[PDB]
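Have a look at the structure below, then the notes.
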Amino acid sequence: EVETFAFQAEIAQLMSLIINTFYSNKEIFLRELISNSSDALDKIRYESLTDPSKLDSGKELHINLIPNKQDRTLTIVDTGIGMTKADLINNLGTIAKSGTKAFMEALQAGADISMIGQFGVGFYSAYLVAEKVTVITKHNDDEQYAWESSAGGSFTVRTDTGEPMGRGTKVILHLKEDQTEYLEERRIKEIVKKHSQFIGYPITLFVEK
Ligand SMILES: C#CCCCn1c(Cc2cc(OC)c(OC)c(OC)c2Cl)nc2c(N)ncnc21
């Protein structure tokens, strides 16, 4: 069964602001997502110093960027800690409620969208370039899940029966039609070099086809 949930009003409100505001510097979505991956990798690494069996689901700690022009997707893959079902439906949204308010406040004081990450809600910058975001994730403690949202005030969560991923997260960006520059290898390298050059995990940029 696919379950459908409503975003908290404040999140819905943040998402519409990100979709509707005129803001050309969309490219920062990628450093926000890579940074989320790096944090998630830090987390599993740390946890495994006191419980080595936490890496039975995979020793390798890395990030893959995978463009597919045929599907028009850019996928950010990591072997980090993953997210549980409670993370997906409740935990992360509760936390996010306070960062959203603060971010929205800051924007009315002349902050700009690029600073979203300082408020712990940078995930939602995905909606600068994606019409739909699909997140497949597996945490050691839980089953594999798929989250998706096209905004519009709702998201879904289902158990994922696709290919098992071991441990980690895939964020699949279904790009807006005018945002296909982020499928281009030279454009991606440029952004990773500009914004994400000092990440402490290998970042492999996959090419097509
Ligand atoms: C906020 C924040 C960071 C924690 C959640 N998270 C994120 C960002 C994130 C935040 C969310 O809510 C605030 C969220 O749900 C709406 C979310 O999921 C669909 C993601 Cl991927 N990316 C990763 C990742 N690659 N690996 C592990 N946890 C992640």
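Chain A is numbered as in Swiss-Prot; shown residues: 16-224, in order.
The header says X-ray crystallography, 2.0 Å.
Using the three backbone atoms N, Cα and C, a Cβ is placed for every residue, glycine included.
What Swiss-Prot says about this protein:
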- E47 to A: Strong ATP-binding. Strong interaction with HSF1, HIF1A, ERBB2, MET, KEAP1 and RHOBTB2. No effect on interaction with TSC1 (MUTAGEN)
- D93 to A: Impaired ATP-binding. Strong interaction with HIF1A, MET, KEAP1 and RHOBTB2. Loss of interaction with HSF1 and ERBB2. Los of interaction with TSC1 (MUTAGEN)
- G97 to D: Abolishes ATPase activity (MUTAGEN)
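A map of Swiss-Prot features onto the structure.
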residue : record               : Cβ neighbours (10 Å)
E47     : mutagenesis position : 22
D93     : mutagenesis position : 27
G97     : mutagenesis position : 25
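Residue pair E47 (mutagenesis position) / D93 (mutagenesis position) shows a Cα separation of 14 Å.
DSSP classifies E47 (mutagenesis position) as helix under the three-state reduction.
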